[PDB]
Amino acid sequence: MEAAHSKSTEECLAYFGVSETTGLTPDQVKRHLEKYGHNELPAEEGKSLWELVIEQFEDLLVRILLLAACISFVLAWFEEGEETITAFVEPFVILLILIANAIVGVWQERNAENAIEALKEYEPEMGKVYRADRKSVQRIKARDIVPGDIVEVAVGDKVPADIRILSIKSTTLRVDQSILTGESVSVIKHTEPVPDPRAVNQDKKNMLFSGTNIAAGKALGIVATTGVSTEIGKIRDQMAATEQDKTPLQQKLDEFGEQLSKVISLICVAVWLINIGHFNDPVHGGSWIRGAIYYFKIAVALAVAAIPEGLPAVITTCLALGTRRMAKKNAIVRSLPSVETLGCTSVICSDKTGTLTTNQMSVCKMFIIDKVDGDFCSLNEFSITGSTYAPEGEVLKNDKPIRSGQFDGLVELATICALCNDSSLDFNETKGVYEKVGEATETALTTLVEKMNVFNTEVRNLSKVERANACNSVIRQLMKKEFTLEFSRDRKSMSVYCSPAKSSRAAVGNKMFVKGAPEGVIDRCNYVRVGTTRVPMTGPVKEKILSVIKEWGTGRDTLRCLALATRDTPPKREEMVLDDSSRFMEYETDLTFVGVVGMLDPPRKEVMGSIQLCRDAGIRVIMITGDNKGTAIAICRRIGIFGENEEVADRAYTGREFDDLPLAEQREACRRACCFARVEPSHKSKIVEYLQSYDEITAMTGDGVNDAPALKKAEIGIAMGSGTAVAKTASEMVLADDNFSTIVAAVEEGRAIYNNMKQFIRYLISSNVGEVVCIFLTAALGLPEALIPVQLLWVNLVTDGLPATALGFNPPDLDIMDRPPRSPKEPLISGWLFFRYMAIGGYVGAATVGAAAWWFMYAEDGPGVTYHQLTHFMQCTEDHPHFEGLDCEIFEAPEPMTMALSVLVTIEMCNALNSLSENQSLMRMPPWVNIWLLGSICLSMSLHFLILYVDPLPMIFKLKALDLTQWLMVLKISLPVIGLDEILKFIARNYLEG
Ligand SMILES: C/C=C(/C)C(=O)O[C@H]1C(C)=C2[C@H]([C@@H]1OC(=O)CCCCCCC)[C@@](C)(OC(C)=O)C[C@H](OC(=O)CCC)[C@@]1(O)[C@H]2OC(=O)[C@@]1(C)O
Ligand SMILES: Nc1ncnc2c1ncn2[C@@H]1O[C@H](COP(=O)(O)OP(=O)(O)CP(=O)(O)O)[C@@H](O)[C@H]1O
Ligand SMILES: [Mg+2]
Ligand code: NA
């Protein structure tokens, strides 16, 4: 391996000590191969079903359930009555539930995918090398390519490794480095070295990246780095090193079981102490192990009582629906759990051009030197109409139509835009629209010529599929494109070498047409053309030129400027090495300015407003672009990131400025800044680190593998619909429409979902609290079981779930977007709210137990010891004549249970409603505010009545109710809950919170 790109062709050949015409020798291979290993990325790791199901049974709760299911299973086998043939339901059900979860997670993860897996899609199976054990090129498996061997690639091949170019055989080499950046635009590779050792891939012009494709050409090169050491290999490392935390909800839940667990074992401790009398009174007689079974079978009740068995199903079904929802709004969210974290986004870093703007360019202004005399200088500003690349529009001066032709400067300005352009227009029939062909900024300048036919030629007499390129075509035939000197970020500009068409324009012949950033060119300008005539560049005219350029790109116009020039007497062709880049800037000098051109990348409509929502939302927004700081800011102002006259010194940095700062200040800059200019590689990733240090939930965008590491590290990495596959696999969400707006919209659904989600959680949990109270009392008093796990299950899963998932559709608040994002550290239940369900539950636990016990005493269908003796119901068949007098089995009666449970059910269909709002009376927030909530409650009730009226179902449970004598009892017990709440709710007025 080596830092080749900085080293010369010979330097690399020496390093690895290899022959360019021979290749590595079988010894060198074995050696190298050993030292560097094979050319591939470590394999994937995926827990087997075993490992899966094992974690599926790793949750403390699911564990607690498994133990519980066992105990029950053990207890069922301990009877010996033919009628106790139902005992195998309780355990069998729990297991189903448990199992069903495992069945999910296994099919869940199962259909997932790693972004690191996506990368291996870039690893081409074969490759071509030249090794000493043969003279012709060998076609071997990339896996076996080694650092140092001479490699060969061409037109269709996928570059197998990070290769330094040794020699280009075709007349030109082109590469599609999009898997890296995403830009489909091919680039030209050379052979000479690049000085900077810390140079970004972009400027490694003599380098070939493992993953990219050869757009056009054929070349020979020497392998620099392999496997994980290659540009793409580094990324894979970063993405694997990165660890993503759990959704705050998943956090909050794990925290719940952790506690749910401690309480449980504590109750057993209390319970045991309440029945500790058995150490000083027991007649050491029989029923000693008919008492153990009690504390045991009462345990598994306690468990299913404690766990919100159905919650998981509710949540997931909620998230899915919302997902499917967001999808309609163009937000493609991949992991359901994200929807939570999304609704909490603190900061959003959005790339500019693709999402904030439309990436649809068009020239608005022009300006050619009109007159220079003394210090008196006069320009010639214009305007151009038409936002589509469409050839439809008019050139104007002071908003008055004009014939570009009448001016010379323009005629040239035009020919330059027509010959220093590697793009083109095209018209499709499928959707009758004018489509860009080359690059955005060029495919525009071409549109600029069509709109301004400098030599008034027909056209209106031509079809659209001809009109698109019929003014350019003309200028293309007045001069000959000898070759071009490509754009390189060093000299920020480009130029085409031209010779005329013999006898028609051979006045001076060989010309050089250059376009590029205004700064660069204008310096390299020693003359200015005042329409068909030249004058030496001079102090004032230069200032006038630049000045307008600043206004155009800083002013409300926010335009991108391309100063245009031509080299009247270029050097002689033979005096030019068209294959080594350093000399281009030298070739593009002693120039004559012929005009600058401005163009606009229009923010999207929804942006202006979305940007405002976020403000309202207290969600910060940061733009990341490639625009010079000066312009970056201006555009930030035009959209609302900044105020028209707001101070921004400390709020917007440039990629470089940022490096020149210390890890300390670096951090500050981030929590306050809102605009990053020309940001290099790591910057994205680093910024996500500083925005996380302040514990902010942040979103990132981007689409090439270059940004996979940031997308993975952001709390919500965001990919583009038209982005690459890896980026997507590395992202939590995907804007099918690439639109910034789509982001916010989504952030909002997330805030809505959670609110409702949040409620049904509180709903289910609370009941689970009361269920336990019941089970406690039932054991603290000694009273016969009031409720059975089975019943309980059915409840928490169905009778209670439907209303839960129903509340999921709770209409959204109105100020959802006027409130700061939620703090992740916000507990679902605490304070006075803790107190309410502290109460409610305590109520159901009394209501329930009381009701069943009621049937025992005070009931007209099986009276009982109104003296409370029922408490020793254990002792019945024992001392029958010991106050018993009657049938020793009424305790095992079914009706008393059907009491305590129907009291529960109703108390829930009730408490369900008390949850439509956390603090609003129902007289304020009526139950019909959500029809599903009511619609479901009914579905659950009929269901309840289904377990009673069917014949199979009842047997597993309790018997029917005696409506009006027994049912009314239920109601005079339950309904009162609503009030208890309303009362406690009303306590929201007597305090200061609303
Ligand atoms: C589900 C049923 C029960 C009985 C339970 O043990 O819940 C406790 C518990 C673990 C918490 C408490 C429960 O505390 C009690 O109910 C007191 C025990 C008295 C009954 C014993 C009879 C002798 C929650 C349920 O209830 C109230 C209202 O007091 C609210 C909340 O839970 C949530 O926000 C849900 C988490 C998704 C948690 O305080 C939570 O602890 C936490 O870490 C939280 C933040 O989680
Ligand atoms: N095809 C081209 N040839 C020569 N100069 C060009 C050009 N396209 C743009 N320019 C000018 O050169 C300067 C830089 O070009 P560069 O290719 O880095 O821009 P870019 O802003 O399009 C990158 P990004 O796509 O990330 O926003 C620009 O600021 C512009 O003034
Ligand atoms: Mg460009
Ligand atoms: Na992520």
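Yeah, the Cβs are placed from backbone N, Cα and C, and that goes for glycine too.
As recorded in Swiss-Prot, the features of this protein are as follows:
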type     : residues                           : note
BINDING  : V304, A305, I307, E309, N796, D800 : Ca(2+) 1 binding site
MUTAGEN  : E309 to A                          : Interferes with conformation changes that are essential for ATP-dependent Ca(2+) transport
MUTAGEN  : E309 to Q                          : No loss of calcium binding. Strongly decreased rate of phosphorylation of the active site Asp residue. Interferes with conformation changes that are essential for ATP-dependent Ca(2+)transport
ACT_SITE : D351                               : active site, 4-aspartylphosphate intermediate
BINDING  : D351, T353, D703                   : Mg(2+) binding site
BINDING  : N768, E771, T799, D800, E908       : Ca(2+) 2 binding site
MUTAGEN  : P789 to L                          : Almost complete loss of Ca(2+) transport activity because of reduced Ca(2+) affinity
MUTAGEN  : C876 to A                          : Loss of ATP-dependent Ca(2+)transport
MUTAGEN  : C888 to A                          : Loss of ATP-dependent Ca(2+)transport
Fewest other CB within 10 angstroms, which one of the recorded positions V304, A305, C876, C888?
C888
Whole-number answer please: how many Å between the C-alpha atoms of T353 (Mg(2+) binding site) and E908 (Ca(2+) 2 binding site)?
53
Check: same-chain CB within 8 A of Ca(2+) 2 site center, minus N768, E771, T799, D800, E908:
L764, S767, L792, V795, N796, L904, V905
Restricting the comparison to the recorded positions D351, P789, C876, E908, which residue's C-alpha is spatially nearest the C-alpha of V304 (Ca(2+) 1 binding site)?
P789
Give me the sequence-ordered set of same-chain residues, not including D351, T353, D703, with a C-beta within 8 angstroms of the centroid of the Mg(2+) site's C-beta atoms.
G182, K352, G354, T355, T701, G702, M720, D738
What other residues of this chain sit with their CB within 8 A of the center of the CB atoms of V304, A305, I307, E309, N796, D800, the recorded Ca(2+) 1 site?
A306, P308, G310, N768, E771, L792, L793, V795, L797
Once the DSSP letters are reduced so that anything not helix or strand counts as coil, what is the residue listed as 'active site, 4-aspartylphosphate intermediate'?
strand
Quick one, of the binding-site residues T353, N768, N796, which Cβ has the fewest other Cβ within 10 Å?
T353
Could you check which of the recorded positions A305, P789, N796, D800 is the closest Cα neighbour of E771 (Ca(2+) 2 binding site)?
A305
Minimum Cα separation from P789 (mutagenesis position), reported as the residue among recorded positions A305, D351, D703, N796, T799 that achieves it:
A305
Listed recorded positions among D703, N768, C876, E908 whose Cα sits within 10 Å of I307 (Ca(2+) 1 binding site):
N768
Which residues in the same chain, at least 6 apart in sequence, have a Cβ under 8 Å from the Cβ of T799 (Ca(2+) 2 binding site)?
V905, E908, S940, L943, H944
Could you measure between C876 (mutagenesis position) and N768 (Ca(2+) 2 binding site) for me? Cα positions, answer in whole angstrom.
33
Cα within 10 Å of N796 (Ca(2+) 1 binding site) - qualifying recorded positions among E309, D351, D703, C888:
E309
Using Cα positions only, nearest of the recorded positions to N768 (Ca(2+) 2 binding site) (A305, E309, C888):
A305
